[PDB]
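Student: Can you keep this structure in mind? I'll have questions shortly.
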Amino acid sequence: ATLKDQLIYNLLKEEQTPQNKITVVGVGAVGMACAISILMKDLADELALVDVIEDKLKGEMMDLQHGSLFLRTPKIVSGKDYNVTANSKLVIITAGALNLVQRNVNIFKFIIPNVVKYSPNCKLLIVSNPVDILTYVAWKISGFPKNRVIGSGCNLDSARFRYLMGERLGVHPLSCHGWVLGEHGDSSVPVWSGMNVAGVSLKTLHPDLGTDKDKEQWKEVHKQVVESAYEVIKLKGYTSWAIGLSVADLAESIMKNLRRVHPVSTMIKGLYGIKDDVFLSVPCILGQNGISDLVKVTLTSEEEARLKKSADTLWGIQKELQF
Amino acid sequence: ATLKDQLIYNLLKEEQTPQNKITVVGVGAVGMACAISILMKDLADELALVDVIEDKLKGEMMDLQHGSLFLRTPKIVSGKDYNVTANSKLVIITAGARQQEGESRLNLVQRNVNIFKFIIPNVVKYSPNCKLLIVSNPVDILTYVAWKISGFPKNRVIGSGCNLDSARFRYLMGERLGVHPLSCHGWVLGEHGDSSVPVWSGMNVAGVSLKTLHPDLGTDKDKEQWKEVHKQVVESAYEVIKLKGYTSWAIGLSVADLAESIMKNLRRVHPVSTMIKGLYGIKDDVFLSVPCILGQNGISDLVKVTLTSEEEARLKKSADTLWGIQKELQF
Amino acid sequence: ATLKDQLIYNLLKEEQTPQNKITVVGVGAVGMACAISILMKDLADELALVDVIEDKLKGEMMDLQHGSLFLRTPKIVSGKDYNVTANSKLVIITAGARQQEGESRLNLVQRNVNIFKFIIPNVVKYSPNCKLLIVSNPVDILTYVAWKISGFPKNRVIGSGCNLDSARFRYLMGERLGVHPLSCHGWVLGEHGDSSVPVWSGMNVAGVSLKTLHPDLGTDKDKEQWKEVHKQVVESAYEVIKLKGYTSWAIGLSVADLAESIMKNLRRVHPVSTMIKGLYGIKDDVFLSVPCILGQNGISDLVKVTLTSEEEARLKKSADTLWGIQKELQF
Amino acid sequence: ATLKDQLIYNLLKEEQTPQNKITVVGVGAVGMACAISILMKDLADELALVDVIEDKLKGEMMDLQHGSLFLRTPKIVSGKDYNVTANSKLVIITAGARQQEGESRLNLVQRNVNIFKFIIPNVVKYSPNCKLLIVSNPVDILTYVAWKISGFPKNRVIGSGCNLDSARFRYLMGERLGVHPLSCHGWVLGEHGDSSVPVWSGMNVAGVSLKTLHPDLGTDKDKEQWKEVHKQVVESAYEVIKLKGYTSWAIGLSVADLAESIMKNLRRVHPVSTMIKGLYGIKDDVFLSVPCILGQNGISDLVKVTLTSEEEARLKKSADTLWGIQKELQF
Ligand SMILES: NC(=O)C1=CN([C@@H]2O[C@H](COP(=O)(O)OP(=O)(O)OC[C@H]3O[C@@H](n4cnc5c(N)ncnc54)[C@H](O)[C@@H]3O)[C@@H](O)[C@H]2O)C=CC1
Ligand SMILES: NC(=O)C1=CN([C@@H]2O[C@H](COP(=O)(O)OP(=O)(O)OC[C@H]3O[C@@H](n4cnc5c(N)ncnc54)[C@H](O)[C@@H]3O)[C@@H](O)[C@H]2O)C=CC1
Ligand SMILES: NC(=O)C1=CN([C@@H]2O[C@H](COP(=O)(O)OP(=O)(O)OC[C@H]3O[C@@H](n4cnc5c(N)ncnc54)[C@H](O)[C@@H]3O)[C@@H](O)[C@H]2O)C=CC1
Ligand SMILES: NC(=O)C1=CN([C@@H]2O[C@H](COP(=O)(O)OP(=O)(O)OC[C@H]3O[C@@H](n4cnc5c(N)ncnc54)[C@H](O)[C@@H]3O)[C@@H](O)[C@H]2O)C=CC1
Ligand SMILES: C[C@H](OC(=O)Cc1ccc(Cl)c(SC2=C(O)C[C@H](c3c(Cl)cccc3Cl)CC2=O)c1)c1ccccc1
Ligand SMILES: C[C@H](OC(=O)Cc1ccc(Cl)c(SC2=C(O)C[C@H](c3c(Cl)cccc3Cl)CC2=O)c1)c1ccccc1
Ligand SMILES: C[C@H](OC(=O)Cc1ccc(Cl)c(SC2=C(O)C[C@H](c3c(Cl)cccc3Cl)CC2=O)c1)c1ccccc1
Ligand SMILES: C[C@H](OC(=O)Cc1ccc(Cl)c(SC2=C(O)C[C@H](c3c(Cl)cccc3Cl)CC2=O)c1)c1ccccc1
């Protein structure tokens, strides 16, 4: 017989559907950082990568496979074809190119039907920008119920905010609580009322917190969050590590059904006086069926107005998109 | 009082010196993969990054910082100046010249030696008691160069060496056998890369020797062509370079595994490059990979592997070549 | 309206089923050790506990529940009714009667069998596709009993077997050699406990055979008495019982290690007890420990270890003795 | 030549003073649950166990050591003699007397003080620069006792305090809301146990205050009986003792969490007992739980929680009671 047959007696060949599979579509710096963080957190028993650039895709796959000794994910696959994504619990989209929106919409027109073909019951986690519009696009094309379409939204915005908060206060980010919500990016909203350490509201201690009458200009913290993005791009040409970690954290709650609360993009129709089909970030409960619940944050009139304004602009763009 | 003073009462401001600090020098693809893997394994209470390209360095540092909420390493710093690296337990060198030969009129050994000539004395100044882990290529020559320049004892200079080679070999082995690479044991030793040596006699699952079951294993007589497994390790390197331009994930995962044994004083055995004088008839100051016991003192012990005459000749040939090059170096 | 509804808007309500449920049956010293180890390794999204002592059961459940903040296992349930165990991927049996003064091990067997006659049908009823992992003693016999009663295919019935014997062996080996047990390879096989078999030919560090290096290894001629290392494994069992009244931490950790490979489909190789009829000249339905590949279908494969004549005779002796007891058991 | 020397060439004969060492004193259920949790979280490179019952102590150590293969804490030691504890970064005290039927919790204190009179000077003798983490009950008084006997600055003496109460509370809150305890924030402060104070104003999910949404939160007139949640925290303590005879898993898990912030200098905020003189009109040397920042120097900062008038009155009453007891203690 072969060496393998001399060495190993087989009891059954009966291979099985992968039980905890995750796919990452798009193997740019963002997708691969998602891949590595997911791998080192032992969240999946199979990982699939998809891209249109065949060379890089094989390269990244092999590089990951070569680390198998140090991981606990026994099967890593990749391909142009979506048959490699079959039976994913979680499919994470990081692929992408106003005109930029239609191009990413056209990309999604190809990706989403393929993903849905091979993992009809998967959850979709959208990272591609602009994330709130593209979460809408993903939801529209897939036909999935809203709970199964999660946009990264303000997850990154909030993580950066809490890092910066932690810096100012001399406290680990984990113990510095604060929510950045609404539209991901430039137009996000820092909810000053919720900012606290150990349940001590900073706004209560300092009622001018985050206003232009704030002596300490905590507004700058939120502004630093947005400038940070442009700076990191200017400094190294892309962003990778932080988004990747943030995405793996969402994957963790979902894959392990933790029901933790995260700032992610979800259908916000019916809230804050919004009536259109737009996705915005609120704190959501994440688990095996995706977003099952959301927290009803009390917003001020000014905060509601910002959210409302974002929704109007997003719908303005969305209604003109060609599917 | 400020909002900070209203929220927080301070007991003292003393001290603040890191207990488990790690430094990565050279934040390219390899360095940053080492960094992320180390952060996600909770090996350090502090991570420092150094490079000569100031913008990239700052961007990379910020990016890692922005992920703080998802990590347990509370302080990440960076700078051109080595003062950020002070009091490191472990310093990892992944710096090196660009691939495009036209960037310089010197060859890679020369360029990377001049780079080490700049890096090593500055690391030593600020972390005299650190362990040095050398990744940069050619890794065996450069581990020797780090040893010569640092003045460190042998145990405190560790070359990545055949750690990646072995990790790749076990991956491919696990694929042929249908067994996780953790349970597929096999050692690739000697000179890192093209000239590495797969030690057939030690390849086993559960203490059952593959060479014993299948005596043609590794020979040209072998009908299953197991020699090709080692050949595939070498080809993999060049293929991944062609496909994506560099390698990062595997090497970075492999470096973190060494850092784990070192930072936690595990005394696990890894295939890494160490001063090999005294073994295999090798009488020169050369570094080659053999299985080494890694802990808080670096390489405290090495395993004396019984090699075949061929295997021994290959290691000896590598030592001859390496020393041939090294003897002409100017410090 | 409740504060819950004031605070939280529900999107959908459907009760979902756990995707990675594990049951522990018997919440004595061993059971709870397995539980805490499984909780701390993030292996399950749901943990169920089952016992017949109702107050202890509830208390153990509550105590675990109270650490939820520091864990990532969202639901922990308990009850004497096996409906709490529905759809477990893995069911660990650690239930066992207490051996009385003047009671022999032979006598104990039938008492543990009677316990299994109640437990096994209930398990199979609510989780017909689970992997059964048997810890209860004498473990090789009770693994057979579990297999008999359940009607399961042999791949889904796993005895803890020589997994603990092997962990203790490798710990002692590591102490002798000054190497982490992770890097000290060695297999204790056959019948768990007193009659287990240390396979000298497979002991190695970095693939370097200790027996090749030291031919008298494990024989009476051995000046270093390595045979006493196996003897210490056996004596250590009795000594821990004598000192603290039971063994818990080591067994719990060893069980979590197996659980990890099973739940994560790792295909690592472990020394566990499996149906070995057809090997080593054994014709009887008996379970003994060989290295097995563990994944989501239990034992998909086993490694065929090359045993010396003495080693085979010792396994065959165990099989004859085990069968001799098994033939007289009342099911 | 010994087999070890044939197999292994030694580079240097070691050995560094312990670098990341933890001692646990008292190996009852609490101490051992702290031990296993610390071990499974890779917080220390050396662990030491102390107790006055020698066989139990030895057995527990052997049991942990036997699990080494599955751990990454390479040195585990124990002894009645405190030299085993030398150079610990962190020493965790879980030793205490058995409270006898009909004994007041009053003179229980002094019995425990007598234990500390022996323990504390011994700890200081061998690790004069450690942090003390006190678990033994009544924890706020015994933390004061360790402070006085040790001579340590207040930053280096930490009481487990309301850490467990808060973890139970957040579990219960998480149950009601259908949210993971990690996302359910809420602080139980003051005196550990019966007289602890649930701080209703800080209780929140995602920064949304439950007290603001629900003004009756914490009152008797509250239709939803949220006050019962804090009541259940204290009732669950007596209930767990009634059902299983002791508590272990949750306290163990909570202590490891504190240990993690200390050993890794995380500067996370925890509800633990600290010397509170100067706050809340408290004018005596007493230790009560407030949110503290924990890192390498123990408690470096504390969060100044805004308390209501009757929350303040509750802390002050505990202070008065605790002090009343302490000033009668014999050292
Ligand atoms: N939501 C958030 O907080 C953040 C979102 N992002 C966004 O993530 C996206 C990706 O970022 P990068 O990796 O830096 O971009 P990238 O351009 O480096 O990577 C994009 C990848 O998508 C691939 N791709 C394009 N069309 C495809 C198709 N039809 N099928 C499969 N793959 C396809 C490309 O080949 C490319 O490899 C961007 O849209 C970026 O703006 C980035 C950071 C944060
Ligand atoms: N030993 C092994 O198994 C492996 C070794 N390598 C080697 O690792 C090295 C790095 O790999 P890559 O990340 O792809 O190279 P890279 O060019 O992408 O990164 C090198 C970094 O070193 C920096 N650097 C140059 N001079 C410096 C100085 N004086 N001080 C500080 N930093 C300096 C550069 O600015 C650059 O950022 C290469 O030599 C490569 O061959 C790569 C894979 C495996
Ligand atoms: N294979 C191995 O390496 C090892 C096996 N063991 C075995 O594990 C078994 C238990 O060990 P310990 O936890 O120390 O004993 P233990 O007495 O502390 O725990 C046994 C538990 O089994 C429970 N039980 C009895 N009948 C039951 C039933 N019908 N349903 C559910 N639960 C039931 C008891 O109530 C008790 O709680 C013993 O048989 C022991 O020999 C122990 C150590 C190692
Ligand atoms: N602060 C908190 O939140 C909690 C505190 N506790 C307390 O922790 C303490 C221990 O709990 P258990 O482990 O269940 O008690 P236990 O009585 O089972 O264990 C106590 C151990 O301390 C040892 N000991 C006694 N005197 C000693 C000495 N001079 N030196 C060294 N060791 C000595 C005993 O020998 C015994 O093994 C108790 O006081 C208990 O009240 C328990 C749960 C929670
Ligand atoms: C939405 C985003 O622009 C913004 O609103 C700025 C902003 C503010 C606050 C935060 Cl937290 C982030 S996270 C983040 C991104 O979302 C992408 C950023 C980026 C990339 Cl990947 C590439 C080119 C430019 C940029 Cl700003 C990097 C990066 O850090 C981004 C955008 C970028 C490109 C196309 C469309 C929209
Ligand atoms: C030592 C190496 O050449 C070899 O012998 C080929 C080889 C065989 C077997 C293995 Cl396991 C590896 S690991 C590995 C490297 O060491 C670097 C490789 C590489 C890079 Cl980073 C850049 C350009 C070319 C190459 Cl081959 C990538 C990669 O996968 C590499 C070398 C590369 C550049 C300069 C000097 C020497
Ligand atoms: C199989 C076992 O006896 C042996 O053969 C001795 C032995 C040798 C080597 C190893 Cl590694 C172990 S592991 C182990 C056990 O399996 C149970 C031991 C034990 C318990 Cl829990 C209770 C009473 C006595 C014992 Cl020996 C503790 C313990 O450490 C045990 C047995 C016990 C009771 C009934 C029937 C059989
Ligand atoms: C301070 C404590 O009494 C209380 O106030 C009750 C209480 C209320 C709320 C919480 Cl969170 C806890 S945590 C906890 C303990 O601290 C010990 C408890 C306990 C043990 Cl270990 C043994 C006998 C009785 C008890 Cl109540 C168990 C347990 O869960 C305890 C005490 C117990 C014995 C001696 C002296 C003081």
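For chain C, we keep the numbers from Swiss-Prot: what you see runs 2-332, in order.
If you check the header, you will see the structure was determined by X-ray crystallography, 2.1 Å.
Using N, Cα and C of the backbone, Cβ positions are placed for all residues, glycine too.
Under the heading NAD(+) binding site, Swiss-Prot lists C:29-57, C:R99, C:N138. Quoted from Swiss-Prot, the note attached to the mutagenesis of C:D56 to A states: Abolishes interaction with MP31. Here the residue is the original one, while Swiss-Prot reports the published mutagenesis C:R99 to A with the comment Abolishes interaction with MP31. For the published mutagenesis C:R106 to A, K or Q, Swiss-Prot gives the following note: Increases binding to FLCN. Residues or ranges marked as substrate binding site in Swiss-Prot: C:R106, C:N138, C:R169, C:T248. Residues annotated as active site, proton acceptor in Swiss-Prot: C:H193.
Walk me through where these features lie, including what they touch and how far apart they are.
Tutor: Taken residue by residue with DSSP, C:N138 (substrate binding site) is part of neither helix nor strand, so it is coil.
Taking the Cβ of C:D56 (mutagenesis position) as reference, no residue of its chain lies under 8 Å away while being at least six apart in sequence.
In the three-state DSSP assignment, the secondary structure recorded for C:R99 (mutagenesis position) is coil. The Cβ of C:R99 (mutagenesis position) has 8 other Cβ atoms within 10 Å, all protein chains considered.
Residues near C:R106 (mutagenesis position) in space but far in sequence (CB under 8 A, at least 6 apart, same chain), listed by position: C:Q100, C:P139. DSSP assigns C:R106 (mutagenesis position) to a helix in the three-state reduction.
A 10 Å cutoff on Cβ-Cβ distances gives C:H193 (active site, proton acceptor) a total of 28 other Cβ atoms nearby, all chains included.
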Student: Based on a Cβ-to-ligand 8 distance below 6 Å, what subset of the recorded positions C:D56, C:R106, C:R169 would you report?
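Tutor: With ligand 8 as the reference and 6 Å as the Cβ limit, the list is empty: none.
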Student: Quick one, of the binding-site residues C:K57, C:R169, which Cβ has the fewest other Cβ within 10 Å?
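Tutor: The binding-site residues C:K57, C:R169 were compared, and C:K57 has the fewest Cβ atoms within 10 Å.
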Student: Taking each of C:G29, C:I37, C:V53, C:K57, C:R106 in turn, which of these recorded positions have a Cβ less than 8 Å away from a Cβ in chain D?
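Tutor: Among the recorded positions C:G29, C:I37, C:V53, C:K57, C:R106, the ones whose Cβ sits under 8 Å from a Cβ of chain D are C:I37, C:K57.
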Student: When the Cβ positions of the binding-site residues C:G29, C:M41, C:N138 are compared with the atoms of ligand 7, which fall under 6 Å?
Tutor: C:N138
Student: Just to be sure I understand the packing, how many Cβ atoms besides its own are within 10 Å of the Cβ of C:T248 (substrate binding site)?
Tutor: 23
Student: If you measure C:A45 (NAD(+) binding site) to C:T248 (substrate binding site) at Cα, how many Å is it?
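Tutor: Pair distance, Cα basis, whole Å: 24 Å.
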Student: Return the count of C-beta atoms lying within 10 angstroms of the C-beta of C:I37 (NAD(+) binding site), excluding that atom itself.
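Tutor: A 10 Å sphere around the Cβ of C:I37 (NAD(+) binding site) contains 27 other Cβ atoms.
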Student: Considering all pairs of residues in C:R106, C:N138, C:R169, C:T248, annotated in the record as contacting substrate, what is the maximal C-alpha distance expressed in whole angstrom?
Tutor: 23
Student: Quick test of your reading of the structure: among the recorded positions C:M33, C:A45, C:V53, C:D56, C:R106, C:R169, whose CB sits under 6 A from ligand 3?
Tutor: C:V53
Student: Which Cβ among the binding-site residues (C:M41, C:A49) has the fewest C-beta neighbours inside 10 Å?
Tutor: C:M41
